[PDB]
Amino acid sequence: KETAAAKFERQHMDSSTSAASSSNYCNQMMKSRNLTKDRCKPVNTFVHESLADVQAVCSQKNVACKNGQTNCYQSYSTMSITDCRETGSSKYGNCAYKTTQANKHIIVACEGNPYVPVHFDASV
Ligand SMILES: [Cl-]
Ligand SMILES: [Cl-]
């Protein structure tokens, strides 16, 4: 199986681009990151910053997670992100996504040794 740290990397990091430039960005990335394999994953967020800058959030502002756990951290500054969500016309075998680019603070859950991001909680 894939480790929790590697799964976060695969589902959420896109350091090769500064921001999404096309309305087609989500359909292409969800596919290439293998997120439309078994089913169409309903919602997913990509972060356009370096890996080192995202890992550093684990030492920033400690806050609660939506589930109540206390190993969540909010970034001190805003970051470039892209929200991907299925539209009314999406189906298994024919996934379709809406692309929304924005600049916001990110919130992640951290764990392990080294202590790194393992889950994407939300953006503000
Ligand atoms: Cl997400
Ligand atoms: Cl996640």
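Heads up, chain A uses Swiss-Prot numbers, so what you see runs 27-150.
Keep in mind that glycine also has a Cβ here, set from the backbone N, Cα and C atoms.
As written in Swiss-Prot, here are the features:
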- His38: active site, proton acceptor (ACT_SITE)
- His145: active site, proton donor (ACT_SITE)
- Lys33, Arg36, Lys67, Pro68, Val69, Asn70, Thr71, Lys92, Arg111: substrate binding site (BINDING)
- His38 to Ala: Loss of activity (MUTAGEN)
- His145 to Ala: Loss of activity (MUTAGEN)
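Structural mapping of features recorded in Swiss-Prot.
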| residue | record | DSSP class |
| --- | --- | --- |
| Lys33 | substrate binding site | helix |
| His38 | mutagenesis position | helix |
| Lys67 | substrate binding site | coil |
| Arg111 | substrate binding site | strand |
| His145 | mutagenesis position | strand |
Practice task
Identify, in sequence order, the residues in the chain of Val69 (substrate binding site) that are 6 or more apart from it along the sequence and have a CB within less than 8 Å of its CB; answer 'none' if there are none.
Solution key: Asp109, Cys110, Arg111, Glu112
Problem - Between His38 (mutagenesis position) and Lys67 (substrate binding site): CA-CA distance (Å) - result: 13
Handout entry: In sequence order, those recorded positions of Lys33, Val69, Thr71, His145 whose CB lies under 6 Å from ligand 2
Key = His145
Fill in the blank from the handout: Result for ligand 1 contact check over recorded positions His38, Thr71, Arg111, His145 with Cβ cutoff under 6 A is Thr71
Problem - Which of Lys33, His38, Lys67, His145, the listed recorded positions, has fewest other Cβ atoms within 10 Å - result: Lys33
Practice task
Can you grab the distance from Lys33 (substrate binding site) over to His145 (mutagenesis position)? Cα atoms, rounded to a whole Å.
Solution key: 9
Exercise for the section: Measuring Cα to Cα, tell me the gap between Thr71 (substrate binding site) and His145 (mutagenesis position) in whole angstrom. Expected result: 11
